[PDB]
Amino acid sequence: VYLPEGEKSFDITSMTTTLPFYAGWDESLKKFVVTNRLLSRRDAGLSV
Amino acid sequence: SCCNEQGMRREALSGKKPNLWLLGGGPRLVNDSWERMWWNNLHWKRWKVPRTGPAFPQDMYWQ
Amino acid sequence: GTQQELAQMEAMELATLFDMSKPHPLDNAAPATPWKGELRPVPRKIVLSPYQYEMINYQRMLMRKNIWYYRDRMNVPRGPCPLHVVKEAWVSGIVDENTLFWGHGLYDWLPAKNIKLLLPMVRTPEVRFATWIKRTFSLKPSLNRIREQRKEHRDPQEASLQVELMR
């Protein structure tokens, strides 16, 4: 649209991911690690 | 939480997959609903506010 | 003659004074005295009116059953916190006056010192004495030791949060 935008970054507030952490077995690194990867909401509650 | 942390650390350092001990009990082998399968732990966790906080008002009013 | 023109010009200036997009000649102007970093003088004598007493009593009535929450450095809400849990966390040095808290009477998350009556509730004399002990004899030597042990803490840029924990 031919307007300057290099002085700023278009984001007034930074977008920060908000996900709690927990400790568990990665089974890929085979290490006990703290992460924040939860099961997807498309499968939560439907089956185990 | 402290006991689980220490136990999981000790088990991980020993070369085995750590386990988490649940307050209230383990799961029930059922095929209907997720709440029924984990009813004991959910029952324990649902009493968090009454178990800790006092019933009477915390501050003082009228004085 | 000139008075009417001056009045019209002043009215025109009043019309666009608070238009923050318009630059103004009084911006970044030279102050009457050279600028020196000052601080607001600390009050000494305070006399509360009955209006303030009753307003404080009403606010204490509204918040006597509140349950508070706070946010950590990773922007995650942390625990159901009744008053004694908040006091214990304050004593342990986990939270301070700059932590973001939420209660029943608010709409957003605010710093702890910006909530109306949250610091007077926490700061009982025992809490003050215990937090002073914890700051002076546990956290400060550990901070000194961790600064000395690891060079990743740049000496020119060092935080001073431990110094003001007592308050």
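All residue numbers given for chain A refer to Swiss-Prot; the residues shown span 1559-1606 in order.
Each Cβ is built from the backbone N, Cα and C atoms, and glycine gets one as well.
In Swiss-Prot, the entry for natural variant A:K1588 to R states: In strain: CC-503 and cw15. The structure shown retains the original residue.
Every protein chain considered, the tally of other Cβ atoms within 10 Å of the Cβ of A:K1588 (variant position) stands at 9. Following the DSSP three-state reduction, the secondary structure of A:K1588 (variant position) is coil.
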